[PDB]
2 protein chains.
Amino acid sequence: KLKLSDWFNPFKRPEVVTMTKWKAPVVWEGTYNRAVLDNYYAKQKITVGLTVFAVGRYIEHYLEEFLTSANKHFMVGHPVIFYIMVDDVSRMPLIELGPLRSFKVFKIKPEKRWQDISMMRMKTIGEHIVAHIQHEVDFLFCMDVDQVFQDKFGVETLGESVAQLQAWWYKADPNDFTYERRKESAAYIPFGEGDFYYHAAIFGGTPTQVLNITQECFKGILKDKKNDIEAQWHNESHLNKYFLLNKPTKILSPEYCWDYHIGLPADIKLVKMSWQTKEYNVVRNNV
Amino acid sequence: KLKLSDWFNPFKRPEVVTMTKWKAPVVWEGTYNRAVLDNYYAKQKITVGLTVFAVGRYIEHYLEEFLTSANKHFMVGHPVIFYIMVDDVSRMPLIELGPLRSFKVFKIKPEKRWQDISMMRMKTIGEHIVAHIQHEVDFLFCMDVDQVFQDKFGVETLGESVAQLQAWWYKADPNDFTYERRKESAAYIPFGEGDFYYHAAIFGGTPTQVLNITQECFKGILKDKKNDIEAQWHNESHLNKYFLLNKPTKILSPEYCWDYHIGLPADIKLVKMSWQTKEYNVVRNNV
Ligand SMILES: CC(=O)N[C@@H]1[C@@H](O)[C@H](O[C@@H]2O[C@H](CO)[C@H](O)[C@H](O)[C@H]2O)[C@@H](CO)O[C@H]1O
Ligand SMILES: CC(=O)N[C@@H]1[C@@H](O)[C@H](O[C@@H]2O[C@H](CO)[C@H](O)[C@H](O)[C@H]2O)[C@@H](CO)O[C@H]1O
Ligand SMILES: O=c1ccn([C@@H]2O[C@H](COP(=O)(O)OP(=O)(O)O)[C@@H](O)[C@H]2O)c(=O)[nH]1
Ligand SMILES: O=c1ccn([C@@H]2O[C@H](COP(=O)(O)OP(=O)(O)O)[C@@H](O)[C@H]2O)c(=O)[nH]1
Ligand SMILES: [Mn+2]
Ligand SMILES: [Mn+2]
């Protein structure tokens, strides 16, 4: 049986938060023993899934860069399936995949508002988990397309439910977090509450956990609609409320999703994934 | 450990050849216990590969029908990877895949002669086995594109080296077989020799065996080129020579690759795959 101490050493990064009050690890560069985990998971013969949505001009701007870097860096040494959700398969970029990568593509309906395109992902991911993903993989990650893998993103990131620290807020106090603060929203988090500010651009877990994450978020999204309210940061608002009520068993450091517009401070030792520069004028078709 | 008698009962089909003189089974409808094999192989967590080439007009004519039918019928209930080799990846038709199916596509060089397009597959298959396929699957089939799955083609077909009985010749006397009969060819088989006439449209096995099948065949092809000779039926002449020397551990009946131009006689109880009708005038550009 795998124990935390087998692979995780918090003392290697004493200058950062490495453990939660519910005893979940926060995975920083230097703290993980990947060789130990690679072996353990190889014996279990795991497969890892990754979902990514590209609707509209997100395809031309981000899909190729995301997939090319994911092929190179994501869960290397283990079978991986990329689940690619696009509104137009004819614009799908043509890329060669390396050993232990395969893919499958689904044509989805494009929603009118980008806000709904972004939020409907929660419904769609859940449907695919029930239909097929639960039968195909042991762990799943669900990611935004507007980012690029920069270095190895491996088995150290795997857990039951996995959350990402948003790069701009990891050192901030909870009362400074851009949580949804309107009590009328299902995503509401009161001042005086909250552990961390999680980024919606990366989350994961077992198919069971990810289905619950996505079902609960989508229920909140739908309730808000009935109450004529839309959460400030959409999925992220709902995701943060979810991870407040149901604590993640693993958190990833901002090294796993870093914004270079911040610069590069001392705490960030080796970037695994970086944000693409925002291009809303082009890639979005409404305010 | 799996035994032949666990899943194979020759006495269900007494009117046809069910065993070879080297004690390999000839798999006919009614002889196999798929439920037993499905459970055995699921406990082993096997993955099955399938290679398919479509170069030139073979893409528009055959590829979509091949893949749609393969998704539906090939190794159902087990993870499958379709390996798709095309000269024009933009012409590759995209279909939705069901549970436990995924794929990956490779752009290949189109050879000038259709004879070399066909024969080069041996070299190309071998390269992919070494590069990735050996790490990805437990068993591999290699198939022509100009055919379509008609019913379940499952784990009853798996084995170390697997050969297909050519539908027109299965009852024929070996000295009527269209073996290469010129002693100058590497594919030469004399009169007085031969067990069966195997079809080049389907062959399989473990990546180790398939590599040896394809390397040996390609060496014969290249030797012939140095001697200014081309084997009468190309890959198939060489494949027949190979299986004479290195006997298949499993043979599939003509039910697994049936030509409806023959009609449907009593022996063919359930067709798993049918030949597409020959359209050489349109799909081939030389000789
Ligand atoms: C300190 C500060 O305000 N920094 C902001 C970033 O928060 C902002 O990133 C956006 O953050 C929201 C949640 O607040 C959400 O995660 C968005 O996806 C993300 O883009 C950034 C945008 O460029 O600007 C900084 O000034
Ligand atoms: C008995 C007889 O002559 N049958 C032929 C078939 O052999 C022939 O099929 C072709 O056979 C060659 C090997 O001889 C090779 O396998 C080809 O791939 C295959 O198409 C068929 C052609 O339609 O005609 C029959 O008459
Ligand atoms: O019109 C859209 C809007 C969003 N998305 C998907 O939803 C994700 C989240 O949207 P976005 O990245 O724009 O939100 P942000 O991170 O910028 O806040 C994107 O990465 C895309 O995968 C999309 O495909 N088309
Ligand atoms: O011009 C060609 C010739 C052949 N092939 C591939 O090679 C296989 C063997 O050729 P073919 O089926 O025409 O041989 P046959 O079975 O008719 O004798 C085909 O099924 C294709 O997969 C191809 O893609 N383009
Ligand atoms: Mn994003
Ligand atoms: Mn053929």
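By Swiss-Prot numbering, chain A shows 82-368, in order.
Backbone N, Cα and C atoms are what each Cβ position is placed from, and that goes for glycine too.
Residues or ranges marked as active site, nucleophile by Swiss-Prot: A:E317. Proximity of A:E317 (active site, nucleophile) to non-local residues of its own chain (separation of 6 or more, Cβ distance below 8 Å) is seen for A:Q247, A:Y279, A:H280, A:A281, given in sequence order. Secondary structure from DSSP puts A:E317 (active site, nucleophile) in a helix.
As annotated by Swiss-Prot, substrate binding site applies to A:134-139, A:225-227, A:247-250, A:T259, A:359-365. Annotation note: A:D225 (substrate binding site) sits in a coil segment as assigned by DSSP.
Within the same chain, the residues at least 6 positions away from A:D227 (Mn(2+) binding site) whose Cβ sits under 8 Å from its Cβ are A:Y139, A:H142, A:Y143, A:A282, A:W356, A:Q357, A:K359, A:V364, listed in sequence order. Positions annotated as Mn(2+) binding site by Swiss-Prot: A:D225, A:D227.
If you take the C-beta of A:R365 (mutagenesis position) and look for same-chain residues 6 or more apart in sequence within under 8 angstroms, you find A:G137, A:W195. In Swiss-Prot, a published mutagenesis experiment is listed as A:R365 to K, annotated Strongly reduces catalytic efficiency.
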**Prompt:** Taking the binding-site residues one at a time (A:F134, A:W250), which has its Cβ surrounded by the most other Cβ atoms within 10 Å?
**Reply:** A:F134
**Asked** Taking the Cβ of A:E360 (substrate binding site) as reference, which residues of that chain separated by at least 6 in sequence fall under 8 Å from it?
**Response** A:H142
**Asked** Which of the three DSSP-derived classes (helix, strand, coil) applies to A:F134 (substrate binding site)?
**Response** strand
**Prompt:** What three-state secondary structure does DSSP assign to A:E360 (substrate binding site)?
**Reply:** coil
**Request:** Please compare the binding-site residues A:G137, A:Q247, A:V363 by how many other CB atoms fall within 10 Å of each one's CB, and tell me which has the fewest.
**Result:** A:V363
